[PDB]
Amino acid sequence: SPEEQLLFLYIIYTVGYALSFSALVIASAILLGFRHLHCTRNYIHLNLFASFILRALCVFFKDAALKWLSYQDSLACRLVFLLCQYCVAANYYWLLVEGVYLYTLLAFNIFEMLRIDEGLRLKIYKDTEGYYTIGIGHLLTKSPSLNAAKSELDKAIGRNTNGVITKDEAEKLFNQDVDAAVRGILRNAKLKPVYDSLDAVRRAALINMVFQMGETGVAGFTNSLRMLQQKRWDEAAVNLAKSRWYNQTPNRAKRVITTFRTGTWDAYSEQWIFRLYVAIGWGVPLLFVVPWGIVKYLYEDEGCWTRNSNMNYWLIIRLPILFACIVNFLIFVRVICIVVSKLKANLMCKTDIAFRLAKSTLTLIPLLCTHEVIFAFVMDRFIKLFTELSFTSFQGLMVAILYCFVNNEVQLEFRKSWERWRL
Ligand SMILES: CS(=O)(=O)c1cccc(NC(=O)N(Cc2ccc(C(=O)Nc3nnn[nH]3)cc2)c2ccc(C3CCCCC3)cc2)c1
């Protein structure tokens, strides 16, 4: 029947945005509601959900405003359709920073953590305690003798030091110290059980302390290392603040303790980086959606700009979205090479936030950007093509499921709050 076919496609489209809107408002309420979920990774998801919530709001408003000059001729419709096209562009750019963040998350490690904290030295320096340090936090001997410190370093590097040591020589000795730091942990009976229970991100936080203090020094935190193994982060966080290490070096401790508490690199992140993501997700769409709106209102103004068949005014909204998808598939290919490299080299497990985030972000890129690339320069079997409306409606639900409902961290917050109710 012609009426039943046109009516059935309306149901699967409206229940699509109904299930999406609901799940996205629930998912956003979960990320804001639970205190331990307030991290950069989840704030980026909230801005992505916001673009799918406002897209659904345009869909529900268009449907509601049909209830009584026709709606196609009204200026209010054109504003709703402009707001709709702004949300579509925002979906593809909040998906872009979603891929950008993932890539930067795979690149940051212990070698970049310690390079920020320990810094870099070109010449041998007599440190405040009495030790001679050089490169990236490489101590030699406490003996007050520069002549013996240079002869000690010469045996460690190979060639004659003289004093000045290049960038490549410091990085070579820095890899040795980190390898000497992990062997110390695994050789220690009080550090190996907590290290093997910690995730790759909080493992680096434990290595960072051994790199500054030593295997026998951090082993003294018998009260703190026990509650880290028992997965009690915040109880250990306030415990490490009441230590000799926190009053000695507070700025370094604040960054290491946050990594044990949160399990992310946010204490090594810059606040202007997130300002550059909000300028990409909401700002860049605003640069090509308003000129498209201006030229469609001043020239191709006909039924909420439905008759989109005239000139290049169609490319000034499809090429910037195509560009966002081309770069998303480039990031897609590169991240897959990084993840498979880090998994085979045993530098990553399938239980880390970087691999879990890769299982969701690398799913959505060819799920939201594949259509735009296949039908790149095509404007306009009809029953089989109308099935596109179901994937455009339930894609809001899919973003909510992959970035919240399947997340292992939110499942911990529900299981923890559930136990708090009983006890
Ligand atoms: C090589 S790879 O393995 O790196 C990889 C690369 C690209 C895509 C995927 N696709 C994928 O793994 N799936 C299933 C799945 C399994 C686990 C999670 C998850 O636990 N996510 C999470 N946890 N915490 N936070 N986020 C999420 C998803 C997938 C596959 C296909 C679909 C569509 C099929 C058609 C219909 C619509 C869905 C959905 C998910 C893995």
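Think of each number as a place in line: the chain as shown, counted from 1.
So this one's X-ray crystallography, 3.0 Å, going by the header.
Cβ atoms here come from the backbone N, Cα and C positions, even for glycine.
In the three-state DSSP scheme, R41 (mutagenesis position) is classed as helix. All chains included, 22 other C-beta atoms sit within 10 angstroms of the C-beta of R41 (mutagenesis position). Annotation of the published mutagenesis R41 to Q (Swiss-Prot position 176) in Swiss-Prot: Decreases sensitivity to GLP-1; the original residue is retained in the structure shown.
Swiss-Prot lists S360 to A (Swiss-Prot position 352) among its mutagenesis entries, and the accompanying note reads: Abolishes inhibition by negative allosteric modulators. All chains included, 19 other C-beta atoms sit within 10 angstroms of the C-beta of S360 (mutagenesis position).
One mutagenesis experiment catalogued in Swiss-Prot, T363 to A (Swiss-Prot position 355), is accompanied by this note: Abolishes inhibition by the negative allosteric modulators NNC0640 and PF-06372222, but does not abolish inhibition by MK-0893. In the three-state DSSP scheme, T363 (mutagenesis position) is classed as helix. Residue density at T363 (mutagenesis position): 12 other Cβ atoms are found within 10 A of its Cβ, drawing on all protein chains shown.
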(message) What whole-number Å value do you get for the CA-CA distance of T363 (mutagenesis position) and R41 (mutagenesis position)?
(response) 17
(message) Quick test of your reading of the structure: among the mutagenesis positions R41, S360, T363, whose CB sits under 6 A from ligand 1?
(response) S360, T363
(request) Find the Cα-to-Cα distance between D380 and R381 in angstrom, rounding to a whole number; note that the 7 residues connecting them are absent from the deposited model. (result) 13
